[PDB]
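J.: Dumping the structure here so I can ask a few things about it.
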Amino acid sequence: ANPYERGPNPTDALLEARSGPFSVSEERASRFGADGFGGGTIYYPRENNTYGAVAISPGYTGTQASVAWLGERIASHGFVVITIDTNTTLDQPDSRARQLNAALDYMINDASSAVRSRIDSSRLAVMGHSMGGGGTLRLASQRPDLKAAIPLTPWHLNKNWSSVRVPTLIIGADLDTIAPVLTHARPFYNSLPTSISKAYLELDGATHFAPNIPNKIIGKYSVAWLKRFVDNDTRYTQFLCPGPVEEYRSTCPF
Ligand SMILES: [Cl-]
């Protein structure tokens, strides 16, 4: 059996719905009370159990509100999720990486007992939009013990992520003019090791701000990636492999 399995056997409809089956509550992490980042909102399942934990970073000039819909949707599938604000809205990717790391530590050690007791601190993931997606890549290369990483329309000036060993799903936007897939998302995916679990999903007819809007495909494949790799939940493999969307690549079957 799999002791990390939660919720029903998945279907396309259940993954595309506005919320998963877990009702979620919220707990604030205030800016001054949060060491190493600018605070945020922790979404957690009311159902008492232990879950993987996920930290999500917005991009340049962005606040947690630009990723709020996605933190809540992922939590409604059985995860503890914090959407952070950064120290400043101008912080750069490698700074956002340290803030993502501090946010994981915050949920584990500084949040209330209701939050901490719902976390399996051995099962963690990071995600990020644009520069926060670059921060995701940087933290992943620094922390090989992370279970999953999901950069969303990522932005970074370093294109060499061959040091990343964390199962990584990159989501690009074909019409992105701020982080063009040709010079960001695609070289990122290609430079990740051929020997790790990884995938590249390029959204069709989407702009750089597609991750900031409730999006059926982003929620579906983000949850599937997290279920498969944070929860070891192989009921979700058949949605990642062979996969769907303008372009899809992967090291399926994994
Ligand atoms: Cl609160």
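Residues 2-245, 253-262, in that order, are what chain A shows, numbered as in Swiss-Prot.
Using the three backbone atoms N, Cα and C, a Cβ is placed for every residue, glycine included.
As annotated by Swiss-Prot, active site, nucleophile applies to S131, with the evidence given as similarity to another entry. The annotation active site, charge relay system is assigned in Swiss-Prot to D177, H209 on the grounds of similarity to another entry. According to Swiss-Prot, the poly(ethylene terephthalate) binding site annotation covers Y61, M132, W156. For the mutagenesis result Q65 to E, the note given in Swiss-Prot is Decreases activity on poly(ethylene terephthalate).
Distances, neighbours, how buried they are, the whole picture for these features please.
T.: In sequence order, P59, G60, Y61, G63, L153, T154, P155, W156, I179, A180, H209, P212 constitute the residues six or more apart from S131 (active site, nucleophile) in its chain with CB-CB distances below 8 Å.
Cβ neighbours within 10 Å of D177 (active site, charge relay system), excluding its own Cβ and spanning all shown chains: 24. DSSP assigns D177 (active site, charge relay system) to coil, not to a helix or a strand.
Around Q65 (mutagenesis position), the same-chain residues six or more apart in sequence whose CB sits under 8 Å from its CB are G41, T42, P59, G72, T84, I85, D86, listed in sequence order.
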J.: Same chain only, sequence gap of 6 or more: which residues have a CB within under 8 Å of the CB of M132 (poly(ethylene terephthalate) binding site)?
T.: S58, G60, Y61, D92, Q93, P94, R97, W156, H157
J.: Can you tell which of the binding-site residues (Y61, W156) has the fewest other C-beta atoms within 10 angstroms of its C-beta?
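T.: Relative to the other binding-site residues in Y61, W156, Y61 has the fewest Cβ atoms within 10 Å.
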J.: In the deposited model, 7 residues lying between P245 and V253 are absent; what is the Cα-Cα distance separating these two residues, in Å, to the nearest whole number?
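T.: The answer is 7 Å, taken between the two Cα atoms.
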